[PDB]
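Below is one structure, written out as structure tokens; the observations come after it.
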Amino acid sequence: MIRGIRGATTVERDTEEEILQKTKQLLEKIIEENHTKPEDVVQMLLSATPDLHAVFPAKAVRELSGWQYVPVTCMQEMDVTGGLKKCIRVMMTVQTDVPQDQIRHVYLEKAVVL
Amino acid sequence: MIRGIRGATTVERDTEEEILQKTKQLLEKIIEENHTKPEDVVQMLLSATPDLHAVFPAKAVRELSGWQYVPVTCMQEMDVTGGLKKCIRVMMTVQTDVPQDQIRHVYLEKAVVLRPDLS
Amino acid sequence: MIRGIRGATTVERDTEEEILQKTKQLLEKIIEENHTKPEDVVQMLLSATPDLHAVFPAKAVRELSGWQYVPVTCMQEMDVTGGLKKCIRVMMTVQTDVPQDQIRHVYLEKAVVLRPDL
Ligand SMILES: O=C(O)C(=O)C[C@]1(C(=O)O)C=C[C@@H](O)C=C1
Ligand SMILES: O=C(O)C(=O)C[C@]1(C(=O)O)C=C[C@@H](O)C=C1
Ligand SMILES: O=C(O)C(=O)C[C@]1(C(=O)O)C=C[C@@H](O)C=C1
């Protein structure tokens, strides 16, 4: 089986440094929790809310050693009324035998409300 | 193999009530037709065209008993001149044996226009 | 394993003709480079930057014979200040035994600047 591992985090300001810092924080955390090896990752999608503009979240993946070849692309999150502003979400697809109800999905910064 | 299943629907009003009703309806036809079990779903993506703002469509997934563990995320459909308006599309990635050409993709409401060759 | 394949290309103008020809040409190259046969494709996602509105790039998949049943959907790339303009990107997910570091990702047109190593 291959399974999806969700993640979410919010930034405080829209800067390159802030967006890449908190996105790398999110991914390190997912990796730790689920013991993900780069070569077991089919691909990753990262979305940002429409208020974030300074840099693509995906550039943070290349800060991780050994993740040079994991295919990643970003998309835009839909603008929802009463949604969490300045949120970065991730969908990581990994090869794994762990049950679905046991995957550790990581919700950080203001996204702890999830 | 793993194979993605596609579905699409539309709503007449941007409101929480209609979006969650129509997305629930769509997911249920796909699960039925494809005999999908929650535990075979790798993940699910939902998109909406940029005219829908009341609720994330994804919130309907939890009303489907046993689906509360399926990974979901929403994204924006691109704004194309003449594309179908207030349309929610789904890409469900599943582990199945059923061959590509027998995967039953589901279009409902005004979305019956989008791919008539899969009907 | 199943692995994702990334591609990217740019159009000169927002036209239905140039979007469909440059998307076709990218997909043809990914297929060529990775030996992709349609029944091995789990699904495919195409994004375009918020400056392309003429047609949905997924319509280009219709000109590849044998690909009628590949599940495709599109999404909007996020709008990053100073990002590469008029860009179409694909994330093709395929059944494959090729190693992750040997998958041929394809970057064409002005998109060649995006990942000079892939
Ligand atoms: O390779 C690309 O398509 C890029 O523009 C780079 C990149 C990345 O940094 O990895 C950033 C944004 C895109 O959505 C996908 C990936
Ligand atoms: O998990 C999150 O990050 C959410 O905000 C929840 C939720 C949902 O309502 O189901 C909404 C938006 C995301 O795109 C995916 C899922
Ligand atoms: O299948 C649909 O929902 C369509 O709208 C058709 C189509 C396509 O050309 O294949 C076009 C745009 C959508 O992003 C997804 C697919």
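The residues of chain A that appear here are 2-115 by Swiss-Prot count, in order.
Per the header of the entry, the method used was X-ray crystallography, 2.2 Å.
Cβ coordinates come from backbone N, Cα and C, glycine included.
For A:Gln77 (prephenate binding site), the Cβ neighbour count at a 10 Å cut-off comes to 24, with all displayed protein chains included. Feature annotation from Swiss-Prot assigns prephenate binding site to A:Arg7, A:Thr74, A:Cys75, A:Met76, A:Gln77, A:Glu78, A:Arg90, A:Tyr108.
The note that Swiss-Prot attaches to the published mutagenesis A:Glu78 to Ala is: No chorismate mutase activity. In the three-state DSSP scheme, A:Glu78 (mutagenesis position) is classed as coil.
Other Cβ atoms within 10 Å of the Cβ of A:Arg90 (mutagenesis position), summed over all protein chains shown, number 24. Secondary structure at A:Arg90 (mutagenesis position), taken from DSSP and collapsed to helix, strand or coil, is strand. Record note (Swiss-Prot), mutagenesis A:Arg90 to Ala: No chorismate mutase activity. The unchanged residue is displayed.
Quoted from Swiss-Prot for the published mutagenesis A:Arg90 to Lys: Low decrease in catalytic efficiency and in affinity.
The note that Swiss-Prot attaches to the published mutagenesis A:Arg90 to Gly is: 2-fold decrease in affinity and very low decrease in catalytic efficiency.
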Cβ-based proximity (under 8 Å) of the binding-site residues A:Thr74, A:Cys75, A:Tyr108 to chain B, or none: none
C-alpha spacing of A:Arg90 (mutagenesis position) relative to A:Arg7 (prephenate binding site), in angstrom: 7
Recorded positions (A:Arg7, A:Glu78, A:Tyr108), the one with most neighbouring Cβ atoms at 10 Å: A:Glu78
Cβ atoms near A:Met76 (prephenate binding site) (within 10 Å, other residues, all chains): 28
